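To start, the structure itself, in structure tokens.
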Amino acid sequence: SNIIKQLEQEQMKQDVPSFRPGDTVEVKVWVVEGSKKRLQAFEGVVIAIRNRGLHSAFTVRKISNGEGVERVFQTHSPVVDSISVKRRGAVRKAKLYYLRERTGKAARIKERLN
Amino acid sequence: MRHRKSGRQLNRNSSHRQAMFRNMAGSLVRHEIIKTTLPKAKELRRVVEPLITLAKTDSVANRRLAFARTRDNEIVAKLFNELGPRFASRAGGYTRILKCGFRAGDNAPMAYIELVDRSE
Amino acid sequence: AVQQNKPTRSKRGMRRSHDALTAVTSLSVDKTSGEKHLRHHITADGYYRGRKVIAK
Amino acid sequence: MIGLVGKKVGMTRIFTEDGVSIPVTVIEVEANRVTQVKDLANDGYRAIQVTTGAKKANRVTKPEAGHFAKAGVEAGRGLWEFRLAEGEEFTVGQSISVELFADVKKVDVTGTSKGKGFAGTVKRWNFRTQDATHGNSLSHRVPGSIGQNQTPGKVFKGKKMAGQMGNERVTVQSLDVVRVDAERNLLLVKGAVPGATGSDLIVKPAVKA
Amino acid sequence: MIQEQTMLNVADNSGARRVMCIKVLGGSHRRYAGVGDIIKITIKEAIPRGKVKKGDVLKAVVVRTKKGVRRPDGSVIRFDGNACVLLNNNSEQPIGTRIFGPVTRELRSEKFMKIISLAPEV
RNA sequence: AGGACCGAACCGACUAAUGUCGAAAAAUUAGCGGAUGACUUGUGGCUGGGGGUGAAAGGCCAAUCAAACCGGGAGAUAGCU
RNA sequence: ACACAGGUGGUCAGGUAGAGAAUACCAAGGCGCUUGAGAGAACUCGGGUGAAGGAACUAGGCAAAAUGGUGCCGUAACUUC
RNA sequence: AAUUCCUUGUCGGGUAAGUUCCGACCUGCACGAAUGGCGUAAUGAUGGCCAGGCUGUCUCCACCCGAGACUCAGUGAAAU
RNA sequence: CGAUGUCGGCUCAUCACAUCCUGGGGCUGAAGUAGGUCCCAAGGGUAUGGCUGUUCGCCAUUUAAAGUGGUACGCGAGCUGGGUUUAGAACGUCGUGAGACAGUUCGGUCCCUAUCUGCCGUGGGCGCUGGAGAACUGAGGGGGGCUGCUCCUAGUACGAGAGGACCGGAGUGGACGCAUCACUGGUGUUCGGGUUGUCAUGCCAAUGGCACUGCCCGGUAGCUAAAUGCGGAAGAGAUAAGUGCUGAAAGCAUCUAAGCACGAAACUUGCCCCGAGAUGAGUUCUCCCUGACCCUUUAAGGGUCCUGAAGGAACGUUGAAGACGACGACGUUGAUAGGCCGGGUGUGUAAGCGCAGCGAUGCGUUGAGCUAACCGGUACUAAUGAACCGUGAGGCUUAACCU
Ligand SMILES: COC(=O)c1c(OC)cc2cc3c(c(O)c2c1C)C(=O)[C@]1(OC)C(=O)C=C(OC)[C@@H](O)[C@]1(O)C3=O
Ligand SMILES: [Mg+2]
């Protein structure tokens, strides 16, 4: 409907970087510890992008110290502070779900340099 | 439960539906009027009218895209030459369904469907 | 699964009270030709709303 | 107090400043206009009868067209009724808008829910499905036993069986009002209300407070 | 989403390497355990020099799930595997000293602050 | 070489589901066993009813088997219904 | 007993892939199985896919899923070698 | 124990929990030496038991694709 | 005994109360916490596993609690067939034997298309006294009702100490129910892509068929849970067990005889849903019809002609409504469906051409091409002028009212 689109475009953040799946992206989110409120980085490869306007999302796969972490981020949420593309990746797919069962030298993807 | 679902299953599987709608789209192009069942005629507008809209732009990509459908070079030649420019000003709605009685064999409601020129 | 007494002719008469057919009551006339037909159906000659659509 | 009649137009979410996303339902509540005010002397009870929206002139029949012409209001679609809660009085022809909910904090949204058609007992009443194998002959989603034996000799009234599910008047109680926007004729309530998108809602303040 | 018979990895250095949930604690007919819930486990596989041995019935708090926890803005944090940290079967304050891998902010719950301190991330 | 191995035809019939007023008075579907042998198959023979035949189940002997079928004694007999 | 999903000995037997008369797609040849038309409920049958868990099911892993080819490397207890 | 009634004997193993299984004990209701006793490689659509893999078997079902069911036309049964 | 189906499990139950939990009290050898016992109370709630065919039981681990019974030891025209009750075989034992077990053990066909009652749903007919369109009133009925934990009160009351509250308040779960698709996901054989074998489109290139959607990788809409909203109440009336006030019979005493006040998840309401076939058929608002004649056994009579309202139905386009009916939207004075246009979304850089390379293949054109059910539009196509049904002031009696 038209009333939904008018109510959602009042709420979208208007400065978002244009990244693709396969890109390596550092995301800074707002972490609250009591009254203290800092920023914590979460840098990994982007494996899927849900492109839905205000309901847009993207999940980032980060192989941390011994464990693989997979975190989705609502893009226009005020929790996500900064999105920055560290490295552009060259994959010819939209969803990179095959990366969940690959480690090390098989889970790396080639630079785009387009 | 079928909420907002489109497309008639028509008591076939999906390969039969794609095959027979490929057949009666080419015969609707060839003779410019056919007699069929009324539920089968309403589902033919969702097949043959994108084939006429594909004929508005004569290109090698469109003629191969309209050859991946209909699988018949005589249909690709009557489109893009005799149906593309002939319907080039019509903004959709290239067919017309006219109900014609009931079939004698099984009491099936029948319909004529034709391209809207048929000037003889 | 099966009946225990047989139903009477009175009972199958009451079940068949909805088996009764209904008529059409909606024969039209053509604009030019004058033939009787159904609503939204072409005539036997091939007219619909005063236009020989079928040419056959 | 009295309620208002709106129209469910989709769902969306509101992002608050402290991170929290709240799922809202956008109810479009136009200006309800009173068509009949009922009194104790003429009706045995006091209530108001409002209408909302608009209806085409060739579809408004002559009996109901005279009912709108007596109030002198525009012929909207549908007619609803709200009992006056002993401390409010309304005049015929008054236009009530969504800014009545500007101080209400919880509402009860009554709608007609989605219709599931003929539903089995697994969907309708959350019956446990029998086992898929280990012998089972033609009895997977069947209800099983429906009564006891010769001593009851019957099925009890109100036995949970298959049948029509949904397409039914459902009220969801105590929904938080997120935002009342009188200029866009909007009402955002936190959560899900009954019905599909485009259906009539009856929004009234929550009696459970 | 941990139920009975679920095999979990072990996130501290207590000695166990693979444990199996035998009960989800707190409330009747409770089917699942999230990422801050306490389960009863048995130890199916341990290291030789550990503080716990195979076949031992004690408690554990779930710290990681493949299903994951949902933050209050829609966001979900999923892991590659279910992990837990072994408790003391009649008290809190876990047996192990080091804690491996990340944890979640939901574990910051006034009695697992020992686990928040010893964890390398989150 | 082999009552060897895997595996079609062919011969069997272990499990499951369907069917069970069946499509069928025992099958179908999906798997299953043997598959150069104490194998299997065509044609023609031989064994006949207290008899045959039986790697033996009281199995089989024309959809019938703790004594076949047909005709006769015969309207057996029935303190039973 | 049927215009019956069964039974019936022998002969001929191509192309591409394949070890192959397996299997898949085709040739020669032969067919669409003698009620159709719609709709897209429960439920039943035959299937497909499934979050997290992974036999907790159950009399019993019944059923389903899985394994699967060729070359090479490698292979324990036990043994009548 | 294909044998044991008391009995789920006792003890050990495996399990968080084991009337089953395995190992042992001997008080063998009522084992036993060609109506064979005790072993045994290989074998088995054989009986029990455990483990890995695997999974809608299940927690707990959801959705989809077809065939019926439902409606229309033609034909047209059955048990009782 | 011319058939009434055996154990347990599954699925689904329903009732009782001799009450397991929650609730209200009396007594205690009741300090508090926690109990014991008795009384009242059936509103709701009342485990998962290991072993075994088992009910049971033992054990492990839970839980506020893991209640006891009745209902053909509920439930096989609902399922199973492990147990025992057929035919095979063997062991122990008994018997000379055929065979048989206070016995073990391995194997072993579970049919029914629902006429009636009942029940879940959903229609048709008629009635409700002129017809019709709406909105209601509510008799009556149904659903729902469970509870933990932490904190505050307060380490206060209590106690030598260890311990540790009542009464109130806040927060948060488990189980269960309803709704929903905004998010997280499943599905998505109608969307896009990759790839194997083979056949075909004359061939290359490009595509199509078939092989379970050939095998797969994603994925729109819808549907849906694991997803996330909400609910269980407070209050009120009458009480149970119980505690009382005043008070005699019986100068006192005494909760009771007169009178009076409290008192529980039970009862009646409050909350949600159905509901005037509630034949006691209700109420309100609005709309429509105010023509002639004849005939007879003159009656709430029959017949002809003219008329044909409001409204309904039928038909068509349909729907987040649906088995069919029904229900909702629309029918040209029209966005109802299809198409079309723009967008979105999904998939990941189409074909053709050019370039680089021996070639496979890469690069450029190019986030390209295609894109279902989605959104916003747009009369291009199909929703027809009609006809059909339903009428022509609506009984009697009595009262009160204008005449
Ligand atoms: C106690 O358990 C029974 O009540 C029972 C049973 O429980 C499932 C099944 C059956 C099955 C059957 C029979 C039964 O008696 C029987 C019995 C008694 C027969 O008598 C049978 O005819 C039907 C026949 O005459 C000869 C045969 O073998 C010689 C059988 O195979 C037979 O064919 C059959 O199927
Ligand atoms: Mg037999």
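Heads up, header says this was done by electron microscopy, 2.9 Å.
Every residue, even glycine, has its Cβ placed from backbone N, Cα and C.
The note that Swiss-Prot attaches to the published mutagenesis E:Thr97 to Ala is: Reduced RsfS binding. When secondary structure is read from DSSP and collapsed to three states, E:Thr97 (mutagenesis position) falls in the coil class.
Here the residue is the original one, while Swiss-Prot reports the published mutagenesis E:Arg98 to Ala with the comment Reduced RsfS binding.
Non-local contacts of E:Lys114 (mutagenesis position) by the CB criterion (under 8 A, 6+ apart in sequence, same chain) comprise E:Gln93, E:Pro94. One entry in Swiss-Prot concerns the mutagenesis experiment E:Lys114 to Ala. Its note says: Reduced RsfS binding.
Sequence-distant neighbours of E:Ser117 (mutagenesis position) (same chain, six or more apart, CB under 8 Å from its CB) are absent. Under its mutagenesis annotations, Swiss-Prot gives E:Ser117 to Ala the following note: No change in RsfS binding.
Within 10 Å of the C-beta atom of E:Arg98 (mutagenesis position) sit 11 other C-beta atoms, taking all shown protein chains into account.
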